[PDB]
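Enquirer: Below are the structure tokens for one structure; questions will follow.
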Amino acid sequence: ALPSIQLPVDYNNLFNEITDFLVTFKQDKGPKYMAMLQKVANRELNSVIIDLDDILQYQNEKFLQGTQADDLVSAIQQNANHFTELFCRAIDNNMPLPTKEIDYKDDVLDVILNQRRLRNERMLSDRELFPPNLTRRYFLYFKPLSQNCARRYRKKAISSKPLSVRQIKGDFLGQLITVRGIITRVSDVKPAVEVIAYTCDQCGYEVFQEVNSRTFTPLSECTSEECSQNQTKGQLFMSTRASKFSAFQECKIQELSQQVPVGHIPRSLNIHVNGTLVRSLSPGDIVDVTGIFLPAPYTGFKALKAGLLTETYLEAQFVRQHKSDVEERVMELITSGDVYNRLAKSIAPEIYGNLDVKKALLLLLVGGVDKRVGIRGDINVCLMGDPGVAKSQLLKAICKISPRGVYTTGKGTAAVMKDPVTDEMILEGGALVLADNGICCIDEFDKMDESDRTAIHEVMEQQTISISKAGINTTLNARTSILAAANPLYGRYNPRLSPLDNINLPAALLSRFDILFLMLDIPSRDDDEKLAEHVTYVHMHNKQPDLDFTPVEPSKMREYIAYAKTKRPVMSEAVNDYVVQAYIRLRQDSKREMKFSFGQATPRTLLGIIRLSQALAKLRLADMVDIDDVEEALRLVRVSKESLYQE
Amino acid sequence: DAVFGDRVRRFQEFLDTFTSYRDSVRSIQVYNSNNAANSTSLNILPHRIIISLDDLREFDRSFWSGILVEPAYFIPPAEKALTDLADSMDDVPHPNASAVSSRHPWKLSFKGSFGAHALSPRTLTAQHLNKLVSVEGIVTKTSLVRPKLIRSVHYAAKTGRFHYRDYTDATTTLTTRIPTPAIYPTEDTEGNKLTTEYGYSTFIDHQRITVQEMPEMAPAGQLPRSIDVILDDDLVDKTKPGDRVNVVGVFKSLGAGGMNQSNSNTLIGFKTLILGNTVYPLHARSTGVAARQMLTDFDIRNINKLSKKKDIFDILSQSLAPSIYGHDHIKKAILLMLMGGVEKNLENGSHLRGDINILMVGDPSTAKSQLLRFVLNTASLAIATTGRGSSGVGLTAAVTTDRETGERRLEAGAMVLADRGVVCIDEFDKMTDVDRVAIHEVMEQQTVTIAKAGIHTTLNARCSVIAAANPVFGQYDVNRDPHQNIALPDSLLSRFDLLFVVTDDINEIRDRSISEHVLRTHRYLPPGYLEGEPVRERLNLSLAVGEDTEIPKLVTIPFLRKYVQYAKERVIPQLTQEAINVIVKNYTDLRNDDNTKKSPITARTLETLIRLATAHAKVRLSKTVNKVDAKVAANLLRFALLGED
Amino acid sequence: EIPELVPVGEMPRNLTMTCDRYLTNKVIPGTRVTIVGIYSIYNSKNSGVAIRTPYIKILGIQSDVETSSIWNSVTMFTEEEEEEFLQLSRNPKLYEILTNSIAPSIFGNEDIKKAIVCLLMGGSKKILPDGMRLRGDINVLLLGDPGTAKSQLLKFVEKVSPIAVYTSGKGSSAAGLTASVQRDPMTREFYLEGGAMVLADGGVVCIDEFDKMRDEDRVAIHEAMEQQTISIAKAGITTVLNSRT
DNA sequence: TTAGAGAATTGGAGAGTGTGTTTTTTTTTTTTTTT
DNA sequence: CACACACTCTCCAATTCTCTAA
Ligand SMILES: Nc1ncnc2c1ncn2[C@@H]1O[C@H](COP(=O)(O)OP(=O)(O)OP(O)(O)=S)[C@@H](O)[C@H]1O
Ligand SMILES: Nc1ncnc2c1ncn2[C@@H]1O[C@H](COP(=O)(O)OP(=O)(O)OP(O)(O)=S)[C@@H](O)[C@H]1O
Ligand SMILES: Nc1ncnc2c1ncn2[C@@H]1O[C@H](COP(=O)(O)OP(=O)(O)O)[C@@H](O)[C@H]1O
Ligand SMILES: [Mg+2]
Ligand SMILES: [Mg+2]
Ligand SMILES: [Mg+2]
Ligand SMILES: [Zn+2]
């Protein structure tokens, strides 16, 4: 038998209080929630976000005038699933009639309403039928309590404290909690059925079946009164037209590396977003998901197979992300600060020296626009450098400021197919596709195998990576700007040896790079002293030794690229002339020098010069490409070439 | 159930006699009440009382023997007595509408002396079944914490009444009862529909760790044996793999083991496992004390007194490995590595590691591996690794499948388990190149990344690696640069703070000194042993389970470990300008010097200088770095690079 | 089955056996035993028709090398034979008796026989207070011209020693000499299986044809010879076994 | 031959005995032949 | 383990049948 227990909650009084709250609450138009229900009746909104701050304010207001409440906020944070049904029932009771001419072109549910009502009425006079969830066209959610900063939050308001996946103990099941973590795997949207709309071949009667079990059994038996009394034994046919579906997405939230105790492994927690919250979560997110932590049961046969050990999921209710005024601000900064010399030092404030490398990194960050083909607007630079030089620090600084920027190493791109056996997903990405409209910081570029060599070669002159797993020949758009940080083999760079001999990169791949910098360290007497002072100051004060203008926000570069991308600075005819004689004399001096053959100016150097000039004008208003721009571009190109011949 | 009531009242009398347990229950209750009345707080004390078995034996020997011999009949009554005691003396506050329904029985934990029950997973035979035993060993696997149902509370929306239902399993309750199919009752007795009330039900966490005997305890010629403990509630997540542990619990069996028609001659046995009641974390290889050794006020006073010595660094260093003659600078570097520099979690994602890495490359038989073994035996958390016997998967993470839950899971490798510890990689150069990229990544950014089997995580490996390597040839060749002597890439040698080169130069005075020292070492006789008697080991030091100016030349190893723990926990040195002057002067001198042309000096040596100076500041217990700290760090680094003195 | 009893061109055949109560933990892998058992039958459900897996139910085990451990990690020597050993130890020519009885068929090689006696007895293990231990086992290498009876000496040492494993350098791998990580067919869980240097724990392992070992296999013996521990970090396992060989 | 009182049989629901699942080969070592 | 399927065991009232009915 089932015993009985005494619990002081009194659901009926709570329901009366709930109805009073939905009727008699007006935030400091009429009532807020009545206005929301009016909008719902107009079919202009299908999300009743029941805030808990509002319920707390309602309780506080009625505390001074009768205390006509039973701590609802503390009564639904303990059991939220039942109160979702209570709120839905209270909304159906107080649902206002529409106050708008809503088109009813697709009124299948209304058609079923009136049809079944007429069929019942023609015999009711003898001359609930509809499930409560079937009629609802809204989804109800809970917004957790905000910060209290008062004695009310005396360790209470468990939905106020963002927990981690490890701290979600088993005794929180059924409560309305919130977790903080990084999404890792969000599934595709699937229509989860809430109530089926079986129709019988005879007897005319359709019987509905509410289901929340992840698995059900079709009725297929006309148990209707007419069918049973006539013993027709009719079978039932599903009608997806008259059924009710809710979009279902099954996310999965991990925990941040700062929440994991030492020696442990990050945990994970399944999230079941459904309703209007679908597609609000993506794998590259850090969120504070608020939901009801519920024990999904192993209903079926593995049920008896396992036992009391349940599996849990978080029925998400509210997702809070963490991650022309700006145009005026950046315009004013342009007027005040010299972008050319300021943004360069802003990229790597904690990295001393190598200013021209930073200037080239600005051009890569902006990049010219030459989408028209006959070509490409992606700037690629490689820093051959030297062991012990802060190439990796520069790469990380670029990654942390460049939108859609990723950092990766040669030895641990490409792509993998169908990683999980169960779901059997198709065409999982890699590292180059993630930085589609961004930059890939390929550290240890020399130590990167032939497969990735071919992959990056395809990406570099195709902007689209492809696979040939099972003859599908599918491709992934990866228009990523490439930033390489290869380092010389046999340790330190040898200036005497030829540059391509020092690093195991084929001349075919290196020659396609728009600009190349060889930036090696030399033991000096003053540069090292300033470097040591800088690093030690950073260690003391945890902040850079600020000695000049150091802008921080990257939105200025975003504004510049978005501004001049539509502008597309058109090159001048005199510019084209000066660059054709520039190529002529460059090739002439390349011959007369031939010392290292890693120079012969090539059509690709002209394309790189054009795109660098385009990027420079793209930074400075529109159509600024003139002699002034091309002189700086050619100066940068010549300096980069000379860098290969340093000392 | 007259016997049940008799046991309950006898244990109530015992609890009344020894008022310390009542005081502990009162303390737990007031702590919970104050936390409930007082915010970003989650520290709630569990409903668990640790009773000493010695007190129970002295009070009622019959009850004590019943607990130790047939706990399935004596522990439930004692737990019920404890629950009744806590309820009677409870402050009877206002209900929270959940504690009334959610059961919170007061569990019991035991300590004290066990005698014949102080066992190990190898010596845990079938004659110990259904008895309360304590097993000591190393945790190797830990299942995922998965909540399990023990009571479901239902609300019938037709009578306004609440109906519950208790659930029992073989792994939850000691006494055997009819298992429940774990299906919620969807209909009442009187044809009423019921809705399950989550949040008024009761779920308890459930974990299944695996404890195996210590590898050094295994008999000659056999691999360690393991047992499976089933921790639940407050004892979940108390242990992680690699932890030396001492689990107290009831050695239970389950199943029909054949005897089910399906098996007539089949000769399989029953599934046996321990229902853990207590987890006591003995650690640090000292066989009886925790890794975080308790610090008495006398010990802290003595530590502070010794920190004032002018040559505390020399005393601590020379006291590290007294059996290893010479290698004073390597000992100093090892001690500095034991208390690593402060770790800087800068903004914009920057992260400056505070762990010191030491590489020792040199001629054979120069105590390169005995120093590693000593670091293993001394550091609070050290993991032994060898070049040949370790793969990248075995060093970072292995994608295995959980057996308790049946799903894919990551298992921490040998160099994630050593998080916040040290890794002693012996025979470093023998590692295969495919298995060397992993340690390169870890020493680079101190986190491993996993991208296999549809798993994308980033485990934390903040370990300081000390490695011993051999030259490319048999012995170090002074006629070649220190690049072709070592078979490792410079991109990997750059991650080692100190690269000590040891040479077995053949002298005559030094050879005499070393021979005399080694012969003195080989004549050592243990205190409780006769001459010419083999040194048998029993390690049966488990007499009890649970917690039951000055200028010395050499400090004892346990005191050295206490000092290291105190220095790591307490003092967090901060850099100072007076030390930075020395640091920058020495770095500039080292960089642009003719003799240092062969040296690989880069900007990393500056960070090494800062880390060594901060470590030496930790040695002095000074909360700030001084000129002497930077001077000593510079001298040590100069010896590591040049080696003149 | 005994290697000298297998038929011509046949692999050795295994046989599942069951102990019970006081006959358990009585033998260790590698020991040669004589069993008095009941050749019984059980139908394991794991591929013909009406087939039955055979096994022996042990009723008595008569090893020749003592029980688990050596003499069960203690002395199980009858008083008469202990007195015999004491009488033997007082023999003034005990060294010559032991030397002359090491491979009596090998002419000469007196020094190698003396070194083999020293190897069989072994040194004395020490464990210092600071933690580091000093091994007490002797390793002997026999270089020389072919036909000098090195392999015969190794084969005899494999007999006289209470615990011994004979392996050839050619047919021997690093994971098969120290410890092999294997996957359990049923439970899908990795576990270790001891190699030659674990089977010969507490004894001597004779590695014939030493110079034929692959360069990456001979290295695995470096730790197990001096430190006398085998460190494994593979497939989520992290243990430091013991090999006092 | 017709509207109506008697025998005689057997199909459609249900008591019940025994079934049938969930249930898995990924990833990681170790070997071996070519490369 | 238990819920759902397939099916042997088992069983009375509506459906057929032939002696006595109109
Ligand atoms: N110009 C610089 N300014 C500040 N810190 C620097 C500078 N150059 C080097 N460093 C320091 O050098 C370290 C980072 O150097 P890395 O970029 O790792 O050298 P590396 O050339 O990448 O080494 P690898 O792995 O052989 S490529 C950090 O400790 C930096 O603080
Ligand atoms: N001094 C000896 N006394 C007796 N028999 C001997 C002696 N020297 C050699 N032999 C015999 O000569 C053969 C030597 O073969 P092995 O000893 O097996 O090979 P080996 O001596 O190890 O040389 P290897 O292995 O090819 S380097 C055996 O048949 C021995 O019995
Ligand atoms: N400086 C030293 N002082 C004392 N003993 C030493 C010293 N160097 C080597 N030994 C002895 O050499 C033996 C083996 O040393 P080991 O750790 O194998 O060195 P490696 O690993 O470099 O070969 C040890 O037992 C140790 O006692
Ligand atoms: Mg780098
Ligand atoms: Mg060594
Ligand atoms: Mg031979
Ligand atoms: Zn029908």
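By Swiss-Prot numbering, chain B shows 18-55, 86-595, 645-741, in order.
Going by what the header records, the deposited coordinates were determined by electron microscopy, 3.1 Å.
Each Cβ is built from the backbone N, Cα and C atoms, and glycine gets one as well.
Look at Swiss-Prot and you will find B:359-566 tagged as domain 'MCM'. Annotation comment: Swiss-Prot describes B:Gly409, B:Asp410, B:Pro411, B:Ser412, B:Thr413, B:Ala414, B:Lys415, B:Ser416 as ATP binding site, evidence class sequence analysis. Record note (Swiss-Prot), mutagenesis B:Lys415 to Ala: No effect on MCM2-7 complex helicase activity. Loss of MCM2-7 complex helicase activity; when associated with MCM5 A-422. Reduces MCM2-7 complex helicase activity; when associated with MCM2 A-549. The unchanged residue is displayed.
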Enquirer: Let's check the environment of B:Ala414 (ATP binding site): how many other CB atoms sit within 10 Å of its CB?
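Expert: 22, counting other Cβ atoms within 10 Å of B:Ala414 (ATP binding site).
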Enquirer: Determine which residues of the same chain, besides B:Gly409, B:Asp410, B:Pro411, B:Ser412, B:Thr413, B:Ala414, B:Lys415, B:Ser416, have their CB within 8 A of the center of the CB atoms at the recorded ATP site, and list them by sequence.
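Expert: Those within range, site residues removed, are B:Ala515, B:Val549, B:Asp551.
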Enquirer: Go through the recorded positions B:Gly409, B:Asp410, B:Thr413, B:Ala414, B:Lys415, B:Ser416 one by one and keep only those whose Cβ is less than 8 Å from a Cβ of chain C; report them in sequence order, or 'none'.
Expert: B:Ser416
Enquirer: B:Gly409, B:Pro411: which of these binding-site residues has the highest Cβ count within 10 Å of its own Cβ?
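Expert: That would be B:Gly409, with the most Cβ atoms nearby.
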Enquirer: According to DSSP, which kind of secondary structure is B:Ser412 (ATP binding site) found in, if we only use helix, strand and coil?
Expert: coil
Enquirer: Do any of the recorded positions B:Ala414, B:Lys415, B:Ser416 touch ligand 5, in the sense that the CB is under 6 Å from one of its atoms?
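Expert: Going through B:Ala414, B:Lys415, B:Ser416 in sequence order, those close to ligand 5 turn out to be B:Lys415, B:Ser416.
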Enquirer: Hey, which of the binding-site residues B:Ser412, B:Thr413, B:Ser416 is the loneliest by Cβ count within 10 Å?
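Expert: Candidates: the binding-site residues B:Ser412, B:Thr413, B:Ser416. Fewest Cβ atoms within 10 Å: B:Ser412.
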Enquirer: When neighbour density is defined as the number of other C-beta atoms within 10 angstroms of a residue's C-beta, which of the recorded positions B:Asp410, B:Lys415 has the lowest density?
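Expert: Result for the recorded positions B:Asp410, B:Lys415: minimum number of other Cβ atoms within 10 Å at B:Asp410.
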Enquirer: Can you tell me how far the Cα of B:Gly409 (ATP binding site) sits from the Cα of B:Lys415 (mutagenesis position), in Å?
Expert: 8
Enquirer: Can you go through the recorded positions B:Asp410, B:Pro411, B:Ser412, B:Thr413, B:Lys415, B:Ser416 and pick out those with a C-beta less than 6 angstroms from ligand 3?
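Expert: Within range of ligand 3: B:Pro411, B:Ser412, B:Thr413, B:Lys415, B:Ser416.
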